[PDB]
Amino acid sequence: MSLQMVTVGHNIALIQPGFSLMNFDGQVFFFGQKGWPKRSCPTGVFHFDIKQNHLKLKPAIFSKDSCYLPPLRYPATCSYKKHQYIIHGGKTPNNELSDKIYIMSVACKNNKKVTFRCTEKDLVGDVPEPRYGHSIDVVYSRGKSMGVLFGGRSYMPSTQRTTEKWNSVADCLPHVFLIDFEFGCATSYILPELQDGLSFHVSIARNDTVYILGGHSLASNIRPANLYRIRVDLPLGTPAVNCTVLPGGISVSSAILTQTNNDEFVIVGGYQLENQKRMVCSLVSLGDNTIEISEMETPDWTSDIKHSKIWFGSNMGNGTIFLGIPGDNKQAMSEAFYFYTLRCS
Amino acid sequence: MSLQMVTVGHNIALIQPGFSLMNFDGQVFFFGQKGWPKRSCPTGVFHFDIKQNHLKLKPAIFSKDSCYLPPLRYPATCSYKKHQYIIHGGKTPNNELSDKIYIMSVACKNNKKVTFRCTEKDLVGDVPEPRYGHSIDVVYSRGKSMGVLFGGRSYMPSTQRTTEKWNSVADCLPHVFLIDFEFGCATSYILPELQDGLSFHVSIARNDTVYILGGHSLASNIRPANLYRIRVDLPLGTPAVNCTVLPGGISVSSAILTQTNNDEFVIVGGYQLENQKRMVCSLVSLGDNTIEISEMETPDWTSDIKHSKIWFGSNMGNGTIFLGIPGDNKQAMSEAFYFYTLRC
Amino acid sequence: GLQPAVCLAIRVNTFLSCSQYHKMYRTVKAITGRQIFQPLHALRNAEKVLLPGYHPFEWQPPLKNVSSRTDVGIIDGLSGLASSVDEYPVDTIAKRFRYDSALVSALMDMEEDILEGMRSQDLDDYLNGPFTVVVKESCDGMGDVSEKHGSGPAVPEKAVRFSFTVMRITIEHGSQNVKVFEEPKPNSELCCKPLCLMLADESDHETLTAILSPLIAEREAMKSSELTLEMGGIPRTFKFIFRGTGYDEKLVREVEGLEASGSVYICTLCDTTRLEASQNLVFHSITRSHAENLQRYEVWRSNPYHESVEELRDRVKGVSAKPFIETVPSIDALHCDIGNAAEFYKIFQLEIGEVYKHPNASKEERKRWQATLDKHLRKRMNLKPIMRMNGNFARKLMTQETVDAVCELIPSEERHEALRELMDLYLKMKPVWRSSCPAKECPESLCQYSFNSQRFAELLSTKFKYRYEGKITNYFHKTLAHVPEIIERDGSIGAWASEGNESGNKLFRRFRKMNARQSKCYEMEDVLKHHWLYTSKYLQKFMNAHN
Amino acid sequence: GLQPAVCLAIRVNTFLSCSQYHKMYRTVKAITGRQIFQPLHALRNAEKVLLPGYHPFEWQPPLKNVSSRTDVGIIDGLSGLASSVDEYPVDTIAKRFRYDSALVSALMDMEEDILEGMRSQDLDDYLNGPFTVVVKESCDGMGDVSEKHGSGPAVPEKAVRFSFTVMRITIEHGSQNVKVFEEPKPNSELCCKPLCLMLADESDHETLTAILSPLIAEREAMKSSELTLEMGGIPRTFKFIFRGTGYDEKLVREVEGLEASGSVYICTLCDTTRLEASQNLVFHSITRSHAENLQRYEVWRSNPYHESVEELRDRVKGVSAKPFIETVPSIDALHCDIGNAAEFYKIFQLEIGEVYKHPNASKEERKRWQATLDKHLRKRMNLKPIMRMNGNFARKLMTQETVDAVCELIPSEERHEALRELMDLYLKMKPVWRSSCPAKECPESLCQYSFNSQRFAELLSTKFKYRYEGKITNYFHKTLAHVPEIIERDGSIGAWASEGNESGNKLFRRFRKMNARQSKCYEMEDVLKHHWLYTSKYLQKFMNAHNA
DNA sequence: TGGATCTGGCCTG
DNA sequence: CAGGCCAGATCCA
DNA sequence: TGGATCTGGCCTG
DNA sequence: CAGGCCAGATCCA
DNA sequence: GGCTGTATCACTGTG
DNA sequence: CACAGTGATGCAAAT
DNA sequence: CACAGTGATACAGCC
DNA sequence: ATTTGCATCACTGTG
Ligand SMILES: [Ca+2]
Ligand SMILES: [Ca+2]
Ligand SMILES: [Zn+2]
Ligand SMILES: [Zn+2]
């Protein structure tokens, strides 16, 4: 729980709330910049390197067969295990939602340089509507791998959308979707245990189950302290999904999850109410069929973090969490965002 | 006739038109800064130094018995010959004329360190009225040295001054004043050959004669091409002054004088008309009882000088003139003036 | 007398605030005894008539994704953008009209003017043919607007305004089309009707797109529909044509996909690179559009041919973004003039030092040339040096007396002649793209514009060899290539400039501090309302009572 | 039918320009029929009465070094300064009124106010006793004014304004003098009458003195004379007392022959060093004056005791220049507020990071303290960060709410209580040198000012040794040492401040942009005339006729 | 090793 | 954000 | 010795 | 004066 | 009942 | 060829 | 305690 | 013998 200051070079005006950090064999990268890609880095991905508390963003080129994907502002992050990386949905800089699926991998690597491979796929069947703030995970049941998707936030349908409330958003349906990455097919599933919409939640994966906990429901403007376990099996026939409500959950939205130890996760950040801001950390003790959430010591927060409104961040992968605090300079620019790093054992 | 540019330090905003350069044993100094003396240099005099065409205005301290003098804007400078420097008249930063004579000399010198001695001198008798733009010289007649003074520009008399025309100026009377430095006495003389006022002229001195030429008369708003020779003798009785009008003079005002060779001077700079500016240099050759003004080659002036309207300068002493050209930046600060050096 | 409409017209067009008008009315009543000026409540009651959201209108077919209400006025520019803490923060204040309601109110403001124009053409008065209205939309960012204190978001110190003008209104009579309504001063502040006032930065793309998306949606919905309006006791139908010419180069490039403002690709109308533009400079054709930009962005995103970054950029011709506003490929005359005159300014500075003889020079020498040029201009034409160059400076600097004065600083008679002929060629070029009706104002200058173009290009290539091989500026490429094609496509270039938008920016600056309420949450609405009132022909004609 | 005087009053007070008024007049005439308003030529003819140079007057004894003509209006501010190429270059444009003409115009404007005051004071009406007038002169340099095009000198981008206002008028009756006139809003823009507008740098002493010398000459000429003016059918005499208070610290230092602002001798009222001010900070006395400064400059120039630079500076107490403008020693309330509030801002910045435990700090740490203070100040008091601090910021930061907000960031409680009590002391001390009359509305505060100042000094010297050990601000020195003495000497502090001069400075830009010819040779004449018309009191009561 | 020489801090604007 | 004064860290013959 | 890394120039504002 | 792109001088493993 | 008048709200702007 | 000011001055037209 | 706005809103006043 | 209207002059201001 060590909080340490980190500085940024001449690219500090490129990080906004909602970015995504990807880890490839011990190297963490950056995605989701501000504005459309420039001539300095047409690809849009960056080399997120922190050495001696200094963050330098270097461009990373793409492969010849890669797709130059737009900078998404709030996608769903998954880490397929040949180590790939899957993102679905998000917001383009022109503020339209994308229903497209992207797969990222390292095409070829040499000394200190890497070329990525962005691949475009098309989903068929009960394809989810364009949305953002959702979560996607992968399960490994009976030797078959399949992705899972849950609801989020999306614009109003094309038949009930007006220009006065053009940017108004509504929570998606509680439906749970199974995505088959190798075949690009999706099947809808309605679960009676899920009745209200949920967005900006955190997801924890295991061998054959996904633990969704926390989040915000826009219909009632509440942050429920719920916890669902979604278990999926893959027989020869059609897949079967079951959701079980478990007690002892927490109430948080837009929290940050990291990979501390095997079968050990911790949740940092988030918001409890509109003006209330999450100061505590919850340790998730994974298990075979048991879940235990415990609260550890609060990290030594600084005055700037304690007296702010928002922070945003992602997971570095190596037990490190990178969060930033907005500043009041703006007109002076430069120090438009104050960034921090956090270590979990 | 070589023209080079000199850069400046951080005291560029300290030089204004009407400054005076002071020479002692081959070292040139500065006087007549901008504004009242600051704490960076309370004395007001500066070490005017040039190495590789760079200006560094170092301060120069004063002696314990010296008198701290205001920065004068248009004084009358003379180099008395045991080497001192005579200054009389001028304009204070608050725009009042001064009728006091200050005498400057090197009190003591260290390794690249000079301490001056400013002495206040009081004049009795026919003391000249406060003025500026005039000229002062010294003559040596049969073992006696006496200073000569000519008219200039001065404010209107106290009985005819109106706040509407408060800053209006009128030329002084052509009365020639003989001031004796060691006694502090002045005697006025009226010369029939001198009828109109004269100001911003150049003075050339010799053993017992002074050559005044050029200058602007404000009464007629003209610049006469005159050349007067003034002779002074010092018998046992009262001194006798005779003025003779000579031909071949030039018509220039606010010109710069420097000495190139013994019994040899040159006129550089000045004005011909209100908007006409002096592009030619007149080489004057002196003699025992003769004068001769000749025109030398025109130095290669730059476009900035040729297309300007004003320059100002003084004499370094070692055949060098330090003239400046105003810049058009002003608001961008720093380079408010552009400076040049000329070698004779 | 002095009916409330006339009193409101006086108060608006004399730049009188509500408090000052109240003082004048109170003192006039107290002195004269009578009630000459109407009270403020009567003024507001007459005000509600001219504001959008008072007249009944019907769309057929109904607009897609647009409400059918006819009583909507000032609405939040965020358009329901949720300011929840859990998502992207918003730090903008925006107030806007519904664009269809604004069009209806603007059309009914000039109701009697359209009647008079249609009468003067020997047509009937009750004719209800489908009118064809062309609207020029202008958007321009601003800077150095002071942020106010008080509660609210951390609003930046920049402003972006959206406005539109009604230029020409035509009715289909017989077989041909007759011109009914004519704008006499297209570049005036009295015709640039504001639409949306957002207090944000044009550099920021997310907030700009979020705020201007509903307006573009309404425009797209209305581009394929007709409007029925009760005009002068007889229902009439309207169809609209939209022209996005009121943008500058930077805004155009950052909107419709193009990258930066200075790069390998220079023009926003053709796919020409900088090097071959400098090489040819005379022969070109307009190729870029909005659908083409969308297709190019789709190709860039999909990468169908499996190409590397360099050749992919070559294939897409610099388009690496998704366009979201349809911009007409025209030239902004004001900024073209500013850029051309600034470049001739620096050419004068560069010719002072005889660089054609001395290829290498120091920054001190460059500053020397700058100072000499500035001092000589101040001495001769009484100008002053300005950090950023404006239109008045451009107009004063581009005269033959300019080269006459500068030639006193350069010794070469050959350079004198070259600069003089360059000035003459540019002065012959200028009225073609600065006149509001070149076909009836300068046909002699219009006919030989191409020949002047080859002469100008040859002079730049030969006599100014030291600067114009391997590069040439955006606006010179535009002027020497695309002007005749634009002038035959449209009819004029200066009538479709941003002079009216700049004058509206000045009016906004005055109104934000002189006659608007001082609070962060309810000042954009007041400024928008007062500007809409000030740009009303019905109130304007009350100051022209001479007949 | 409206009178030309009423029409001019409307056109002037409602901030209407000539073109807008002309088009309003033409449209009103064309629509209503009968002519309600009056033509621009009628308004122009009706405005020459108010401008100076129309009313006859006679000085006795005649003023020295000034013409006796009584028909002079706008005259050149250069006062016939030599503009030839052989002289010192001039780059300034200035238009000015004659001081006596402006004063007689103001007196004839306030004629009816004086008569009403005499009627209300239970005195007679045709009394012609020696009326005594107290006039406050304020000067201020301006910046960020853009020079125009056109022929003329290389004018600077700075402006200097000279204005005067009339505060008190008294007449002697028997053994006492009555108090017949008072300005209800001494700090308003409607009372400061412009006198001389110039475009010169404030730091350019040469042109500053060149343009301001005739005004000082006229002031000294009329300081010891009698003015006979025809007033309401009976000739009456007038005496004048001149008080120059609307000068900020920089102007006082420059025109009084003092050093720069930093220096060692900090105060313009007492000759005490910065160290001595930080050692005592309470007990002092006013000792500087114009005559004393002149004598000290004479001593500096003469050097009669044969002393070196440091000894001569110690003897002359920093006077190394000749003063040319006589300014009464006082405190400018607006700039005092600004400086004290900025010092409080720095105190808060230091107290956030606990400098009393960390004497060594870095630029990054201080910048972070700046950022967090700005963020929390915005959050709580709705204040945006500003690089140069205004007076509204000072007023809104001189509250208990903002100190509570700052204490929400200080972990310790001792610092909380120290800041709370210090802020309370400052808020108790403030109303004495800010109220227009502090002997009537703040008697208890005036009486307790000395004890509060002593408590403030002790609290600083004890609890804030990291900021005020061996160094303290000259404005704190003034506020803690000289305020009660200035109150006793004058009667009020704040009524003589430069708030009215600042408001006139605000009006200057508006007049230059809207109600003046856009030429380099007429703009200042037009601005001066229009500002005089606006500040005239005969055109203001016509807009208040609804209360009659 | 003791004055020059930048250099940051502080005061008013 | 400039301008001026002063205490402090280098520094060089 | 062949790409990284600043860096000045130039285009629009 | 601020941002973005490009040709050019260092430069380092 | 209806027209007219005035207080109130959180701010600005020259500093 | 941006267009609406900016105000003092002067001469022609109206009562 | 600088002071004159700045416009919409709502309630009091008077015929 | 007045009073009133309109052109003229070199400029500004948003760029
Ligand atoms: Ca613009
Ligand atoms: Ca000031
Ligand atoms: Zn092109
Ligand atoms: Zn003191």
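The numbering of chain B matches Swiss-Prot: 1-81, 88-350, in order.
How was it done? The header gives electron microscopy, 3.0 Å.
Any Cβ shown, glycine's included, is placed from N, Cα and C.
As a published mutagenesis entry, B:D128 to N appears in Swiss-Prot alongside the note: Does not affect the endonuclease activity of the RAG complex. Counting every protein chain shown, the Cβ of B:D128 (mutagenesis position) has 8 other Cβ atoms within 10 Å.
Neighbour density for B:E199 (mutagenesis position): within 10 A of its CB lie 13 other CB atoms from the protein chains shown. According to Swiss-Prot, the mutagenesis experiment B:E199 to Q carries this note: Does not affect the endonuclease activity of the RAG complex.
Over all protein chains present, the Cβ of B:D202 (mutagenesis position) has 15 other Cβ atoms lying within 10 Å. Annotation note: B:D202 (mutagenesis position) sits in a coil segment as assigned by DSSP. Quoted from Swiss-Prot, the note on mutagenesis experiment B:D202 to N is: Does not affect the endonuclease activity of the RAG complex.
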Rounded Cα separation (Å) that holds between B:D128 (mutagenesis position) and B:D202 (mutagenesis position): 28
Cross-chain proximity of mutagenesis positions to C (CB under 8 Å), evaluated over B:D128, B:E199, B:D202: none
Helix, strand or coil at B:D128 (mutagenesis position) [DSSP, three-state]: coil
Distance between B:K88 and B:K81, Cα atoms (Å), gap of 6 unmodelled residues: 6
